[PDB]
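> This structure is in structure tokens; I'll ask about it shortly.
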Amino acid sequence: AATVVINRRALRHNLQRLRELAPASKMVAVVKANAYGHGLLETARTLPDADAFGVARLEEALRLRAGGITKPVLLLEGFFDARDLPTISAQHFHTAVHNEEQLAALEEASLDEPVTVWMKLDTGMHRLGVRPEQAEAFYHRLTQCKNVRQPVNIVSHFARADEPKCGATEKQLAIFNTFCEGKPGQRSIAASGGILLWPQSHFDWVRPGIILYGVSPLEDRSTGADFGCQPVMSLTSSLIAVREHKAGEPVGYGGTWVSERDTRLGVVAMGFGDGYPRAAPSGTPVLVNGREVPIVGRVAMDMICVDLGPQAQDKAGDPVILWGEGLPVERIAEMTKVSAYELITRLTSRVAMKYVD
Amino acid sequence: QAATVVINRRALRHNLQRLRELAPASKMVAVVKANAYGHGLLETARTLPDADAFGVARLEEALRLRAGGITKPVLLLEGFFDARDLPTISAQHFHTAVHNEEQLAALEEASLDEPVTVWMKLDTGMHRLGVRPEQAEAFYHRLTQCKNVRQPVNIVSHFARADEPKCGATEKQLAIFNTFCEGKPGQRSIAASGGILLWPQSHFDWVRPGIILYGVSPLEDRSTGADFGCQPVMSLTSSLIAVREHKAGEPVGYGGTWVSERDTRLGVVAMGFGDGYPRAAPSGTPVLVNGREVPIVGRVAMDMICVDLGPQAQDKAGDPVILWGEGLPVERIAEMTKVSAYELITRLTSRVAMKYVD
Ligand SMILES: Cc1ncc(COP(=O)(O)O)c(CN[C@@H](C)P(=O)(O)O)c1O
Ligand SMILES: Cc1ncc(COP(=O)(O)O)c(CN[C@@H](C)P(=O)(O)O)c1O
């Protein structure tokens, strides 16, 4: 039933493709949230050539080390408790630093080794980071800290890089460049969108997440293959039933789809209890034996119903592709009006993980 | 302190008892499919040794239960997907639904060391799984003649619209079910949460509570589990990781979708759609910080959610956040987000820590 198939060859291709688009920049492969659904630890072991791995939280970084990953790991949101710092230091984790608590803990600690730090600037997203009017003094303190390995590096993040007509990205960049002028540290602002559409945003390090897995960061119906990146994940399953159904007959909860002809319906061992979106409407495409058929009626917790046709020869046990070869996850996102980020990431533990190539 | 689902075992024990009170002559299939609706498959079964059976979606789930030392009957609600599984099903004493010719034939043909208990699945208008009325009679008779099937054969079905008491579909499913079961031996089951709570003439021999067992309403009518005397089981909790100044006219989050009308303080929660919190949440969805309600502002992101705390708010990094739980029913989050409560509780990721209390 519900299996996630992760293509190791597509992953390696994608990193090397992204090196070619930003060839003067180092790569933090962003692998937080179980590597956007593809598997934290297996994704990292597929990519030895990364210059670092990026995570959201310290626990993710420790999971990497527990599985034998020795590469530098960047804590994108820094650390949430002052007692974390000896572990961070001894693990050689690079840490973002974005608030007073973290900075004060760095100043007051006594650590066996200094830690590499990326100071986070709020250039416009207004999520994490030090606002421009607090930044020089916050920076100056970091440069004066024995527990911080000089130089201090500088990181920000784009809020609207997927909308080039906007002008938000160029403002974010001017705040960034203004602050960076005359400082020695490395600089990083671009994730998938910056790498693809803003070559003046590449600087020393870039940070691919979504494009590394061969899925587009943009909402214009582009797919990773538009950018020469190969889709990594297939979500697949099989039919468990093929049944007769009649004209005028509803299917599923609320009877939300009614058949206008006699037909055969298929039942897929996949639902929202696996991660598949309950917001997917009737007519959403699935592939059965490599041909597109439509979802009919509401998605259920463990089952989806599709219309196969009145004399279709599909059988229980036949392969189904929710997204993969012939059906990019961006096309599912468009039809369901869910971010492709969320579709690939918000899958449950019920799905089996399979690795190929 | 980070993304954590707290499971209140006392609430769970109460709910099963409370449901027995509402269906006093009926045995209980505790439905624990999809990791017990997000609450933990094995731990939820461990909390409920009073259940008469456990109900799962797939053979793999049943086996996991056996693997963690659960010994009670397990019902395979969808049956089995490969004939080669029948020996395992016999020897684990799983009960299985049977809904198609493939399964029927597999039982007729197999040589098993012990027969298996069977619930014949009747399609009564859901049109998802099950044998149709015009086929069901011959299919039934074949099950009564199979030496690999315990007699009598039991009969199951499931409602499509039990959550609309104004509507006639439930009464038409019942009449179809009642016609078929006239004069047959063996146990009858058609009610799950909706059926149990609203339709007492559907209770029959076995009822199969899912969502209401976890203290969550199966309706989209503003009712909560507490409306029916069931106590919420799950709390989705986390922490603030930042409290930040913010100015009038400044937007927050991706696409700058929310702009503050005043200077304020923002809080950032260690929670996002990579944990299972729905990206769909609009600005103004409630979150509890230090017990009090504050609105989501800007888009839910993969690992973080931003909330608007107010300009001299004294919340700090490290303080507790409740996404749903005590003081904030998941049904409220369902309604504000236009997500089904089912999906909300169930579609969490493996990054969430599980903790069990009482
Ligand atoms: C600091 C930072 N640097 C890089 C990335 C990778 O992003 P892409 O997938 O757009 O390349 C992110 C993640 N961004 C979203 C998934 P989210 O904000 O929802 O976590 C990030 O936060
Ligand atoms: C046969 C069967 N018997 C009982 C239950 C329990 O239902 P409640 O959660 O409404 O009590 C279900 C589950 N039904 C939906 C969650 P879904 O169809 O989305 O999986 C089921 O399929």
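Chain B uses Swiss-Prot numbers throughout; the residues present, in order, are 2-359.
Heads up, the Cβ atoms here are built off N, Cα and C, so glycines get one too.
Copied straight from Swiss-Prot:
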{"type": "ACT_SITE", "residues": "B:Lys34", "note": "active site, proton acceptor"}
{"type": "BINDING", "residues": "B:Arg129, B:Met303", "note": "substrate binding site"}
{"type": "MUTAGEN", "residues": "B:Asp164 to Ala", "note": "Slightly reduces affinity for D-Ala and L-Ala"}
{"type": "MUTAGEN", "residues": "B:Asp164 to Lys", "note": "Reduces catalytic activity. Slightly reduces affinity for D-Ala and L-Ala"}
{"type": "MUTAGEN", "residues": "B:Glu165 to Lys", "note": "Reduces catalytic activity. Slightly reduces affinity for D-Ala and L-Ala"}
{"type": "MUTAGEN", "residues": "B:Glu165 to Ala", "note": "Slightly reduces affinity for D-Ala and L-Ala"}
{"type": "MUTAGEN", "residues": "B:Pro219 to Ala", "note": "No effect on catalytic activity. No effect on affinity for D-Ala and L-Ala"}
{"type": "MUTAGEN", "residues": "B:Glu221 to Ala, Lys or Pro", "note": "Slightly increases catalytic activity. Slightly increases affinity for D-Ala and L-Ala"}
{"type": "ACT_SITE", "residues": "B:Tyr255", "note": "active site, proton acceptor"}
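Describe each of these features in terms of where it is and what it packs against.
The Cβ of B:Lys34 (active site, proton acceptor) has B:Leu42, B:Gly56, B:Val57, B:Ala58, B:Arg59, B:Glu62, B:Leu78, B:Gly211 as same-chain neighbours under 8 Å, each 6 or more residues away in sequence.
Secondary structure at B:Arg129 (substrate binding site), taken from DSSP and collapsed to helix, strand or coil, is coil. Of all Cβ atoms in the protein chains displayed, 24 besides its own lie within 10 Å of the Cβ of B:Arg129 (substrate binding site).
Around B:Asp164 (mutagenesis position), a 10 Å sphere centred on its CB holds 21 further CB atoms from the protein chains shown.
For B:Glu165 (mutagenesis position), applying a Cβ distance below 8 Å and a minimum sequence separation of six or more within one chain yields B:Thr171.
In the three-state DSSP reading, B:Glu165 (mutagenesis position) counts as coil.
Residue density at B:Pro219 (mutagenesis position): 24 other Cβ atoms are found within 10 A of its Cβ, drawing on all protein chains shown.
Every protein chain shown contributes to the tally, and the Cβ of B:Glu221 (mutagenesis position) ends up with 15 other Cβ atoms within 10 Å.
B:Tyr255 (active site, proton acceptor) has a Cβ environment of 21 other Cβ atoms inside 10 Å.
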> Counting across all protein chains present, how many other Cβ atoms fall within 10 Å of the Cβ of B:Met303 (substrate binding site)?
22
> Out of the recorded positions I have (B:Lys34, B:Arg129, B:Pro219, B:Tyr255), which ones have their Cβ sitting under 6 Å from ligand 1?
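Going through B:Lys34, B:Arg129, B:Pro219, B:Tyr255 in sequence order, none turns out to be close to ligand 1.
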> Using Cβ atoms and a cut-off of under 8 Å, determine which of the recorded positions B:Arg129, B:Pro219, B:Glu221 neighbour chain A, and list them by sequence position, or give 'none'.
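The recorded positions close to chain A are B:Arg129.
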> Between B:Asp164 (mutagenesis position) and B:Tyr255 (active site, proton acceptor), find the distance joining the two CA atoms and give it rounded to the nearest Å.
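That separation, Cα to Cα, works out to 37 Å.
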> Would you mind sorting out which mutagenesis positions among B:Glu165, B:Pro219, B:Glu221 put a C-beta under 6 angstroms from ligand 2?
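What lies within reach of ligand 2, judged by Cβ under 6 Å, is B:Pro219.
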> So of all those recorded positions, B:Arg129, B:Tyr255, B:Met303, which one's Cα sits nearest to B:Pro219 (mutagenesis position)?
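Result: the closest of the recorded positions to B:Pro219 (mutagenesis position) is B:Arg129.
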> To the nearest whole angstrom, state the Cα distance for the pair B:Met303 (substrate binding site) and B:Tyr255 (active site, proton acceptor).
11
> What does the structure give for the C-alpha distance between B:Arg129 (substrate binding site) and B:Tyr255 (active site, proton acceptor)? Integer Å is fine.
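It is 39 Å, counting Cα to Cα.
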